[PDB]
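> Quick one: the structure is below, questions incoming.
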Amino acid sequence: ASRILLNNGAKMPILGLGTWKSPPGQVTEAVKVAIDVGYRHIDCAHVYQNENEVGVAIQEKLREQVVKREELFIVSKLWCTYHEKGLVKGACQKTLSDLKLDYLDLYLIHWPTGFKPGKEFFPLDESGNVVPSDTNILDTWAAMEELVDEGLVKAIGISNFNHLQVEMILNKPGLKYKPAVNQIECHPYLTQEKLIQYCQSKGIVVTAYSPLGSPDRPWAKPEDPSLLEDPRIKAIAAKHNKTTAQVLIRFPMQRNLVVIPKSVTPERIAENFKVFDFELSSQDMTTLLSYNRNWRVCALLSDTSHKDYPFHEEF
Ligand SMILES: NC(=O)c1ccc[n+]([C@@H]2O[C@H](COP(=O)([O-])OP(=O)(O)OC[C@H]3O[C@@H](n4cnc5c(N)ncnc54)[C@H](OP(=O)(O)O)[C@@H]3O)[C@@H](O)[C@H]2O)c1
Ligand SMILES: O=C(O)COc1cc(Cl)ccc1C(=O)NCc1cccc([N+](=O)[O-])c1
């Protein structure tokens, strides 16, 4: 199936378009092309600084009669500097205004860590440490629940939460909505078997981000492992007459994950969608899982001391 059922009764497309590092000058066209070739899910965030341009694309294709709103599944995320309960609605409405939408299908707490409120996305002190805010996960979650109650968003979820942090929410007395989704890094070098097992056992859908290894991440080092260039994965792709990326997107699909590869290149956007016409075998799957190195492309050492930093726990 093309979509997976969430706890709110809504269906989420298992393939979506990522937008981190899609420049505003190019993401409008990316999203238009993606909608043309069949994408219905777009992964957004305020911190990506391109939601206006994403919203221009969606507006235009609605106006062209290519899709209607109900067919789209638009996700955004509350940034770390807005975790205070008084700031959450404002942040959500800014995102809605930028995207020119009147609801989000899914709104996530982008990271469990709250940062000092202000204009800077990464507020630092004079020695480079990220400055935290005195906010906590449960209070932030209650503020997210209010967004559902007011119809701003149809579902809420989390991102980059370890299983203890997910448990905190599940075990909150008076909880009103369980998280629908946990969006985490996931690829053959970081296969997340225990966190996926946990999440799926609790009825939480998992979305895999950076499925191609985020080669464009701004802190990459030349010597870092490179998924798209891994000759072992290229070999699996050649035997299916598919590209490495296609293999890398199909892999989490077969683990009952949602997956959100990013591109601004029209040919790659189309290429990446062409993943429902082949199957990785059992051996392929076993092989790809065996490449795990517990290697993360997305972390922040300047915030390692945060009380809620998620990656000290095993999972
Ligand atoms: N929740 C969070 O904390 C979080 C964190 C990271 C990412 N995410 C979401 O996950 C999405 C995907 O992750 P990501 O952006 O880190 O990286 P990714 O999707 O793993 O990889 C994106 C990179 O791969 C290139 N690429 C795309 N398709 C390709 C293909 N068929 N062949 C060769 N290269 C290809 C892209 O280049 P071009 O674009 O130049 O074509 C870009 O450089 C993000 O955009 C964001 O929406 C969420
Ligand atoms: O967050 C994302 O979606 C992708 O990562 C981005 C994106 C942009 Cl626009 C800017 C900066 C980052 C980045 O340093 N993210 C890592 C990060 C941030 C905060 C906390 C953590 N943390 O580990 O607590 C990690």
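What you see of chain A is 2-316, where the numbers are those given in Swiss-Prot.
Any Cβ shown, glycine's included, is placed from N, Cα and C.
Look at Swiss-Prot and you will find 10-19, 211-273 tagged as NADP(+) binding site. Among the mutagenesis entries in Swiss-Prot is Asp44 to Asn, noted as: Reduced glyceraldehyde oxidoreductase activity. The annotation that Swiss-Prot gives for the mutagenesis experiment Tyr49 to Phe reads: Complete loss of glyceraldehyde oxidoreductase activity. What Swiss-Prot lists as active site, proton donor is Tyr49, and the listing cites experimental evidence. For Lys78 to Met, Swiss-Prot lists a mutagenesis experiment annotated as follows: Reduced glyceraldehyde oxidoreductase activity. According to Swiss-Prot, the mutagenesis experiment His111 to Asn carries the annotation: Reduced glyceraldehyde oxidoreductase activity. Positions annotated as substrate binding site by Swiss-Prot: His111.
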> Going by Cα-Cα distance, pick out whichever of the mutagenesis positions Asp44, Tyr49, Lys78, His111 is nearest to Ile261 (NADP(+) binding site).
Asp44
> Near ligand 2, which of the recorded positions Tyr49, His241, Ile261 are found, taking a Cβ distance under 6 A to any of its atoms?
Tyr49
> Can you tell me which of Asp44, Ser211, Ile261, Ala271, our recorded positions, come within under 6 Å of ligand 1 at the Cβ?
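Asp44, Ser211, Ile261, in sequence order.
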> Do you know which of the binding-site residues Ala221, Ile261, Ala271 has the most other C-beta atoms within 10 angstroms of its C-beta?
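For the binding-site residues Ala221, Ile261, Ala271, the Cβ with the most other Cβ atoms within 10 Å is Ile261.
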> So which recorded positions out of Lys78, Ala221, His241, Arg251, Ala271 end up within 10 angstroms of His111 (mutagenesis position), measuring C-alpha to C-alpha?
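Those close enough are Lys78.
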> Indicate whether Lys78 (mutagenesis position) is helix, strand or coil by DSSP.
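Assignment for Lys78 (mutagenesis position) reads strand.
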> Considering only the binding-site residues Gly10, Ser211, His241, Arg251, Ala271, which residue has the minimal Cα-Cα separation from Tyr49 (mutagenesis position)?
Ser211
> Taking just the CA atoms, what is the gap between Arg251 (NADP(+) binding site) and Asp44 (mutagenesis position) in Å?
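About 18 Å separates the two Cα atoms.
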> Can you give me the Cα-Cα distance between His241 (NADP(+) binding site) and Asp44 (mutagenesis position) in Å, rounded to a whole number?
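Their Cα atoms are separated by 28 Å.
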> Counting only residues 6+ away in sequence within the same chain, which have a CB under 8 Å from the CB of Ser211 (NADP(+) binding site)?
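In sequence order, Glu186, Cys187, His188, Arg218, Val298, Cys299 meet the Cβ cut-off.
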> Rounded to a whole angstrom, what is the C-alpha distance between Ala221 (NADP(+) binding site) and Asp44 (mutagenesis position)?
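On Cα coordinates alone, these residues lie 22 Å apart.
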> Near the Cβ of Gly10 (NADP(+) binding site), how many other Cβ atoms are there if near means within 10 Å?
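Excluding its own Cβ, the number within 10 Å is 8.
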> May I ask for the distance between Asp231 (NADP(+) binding site) and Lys78 (mutagenesis position), taken between their Cα atoms and rounded to an integer number of Å?
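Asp231 (NADP(+) binding site) and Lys78 (mutagenesis position) have their Cα atoms 31 Å apart.
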> By the count of other Cβ atoms within 10 Å, pick out the sparsest of the recorded positions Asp44, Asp231.
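Output over recorded positions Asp44, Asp231: least Cβ neighbours within 10 Å is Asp231.
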> Can you tell me the CA-to-CA distance separating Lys78 (mutagenesis position) and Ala271 (NADP(+) binding site), as a whole number of Å?
25
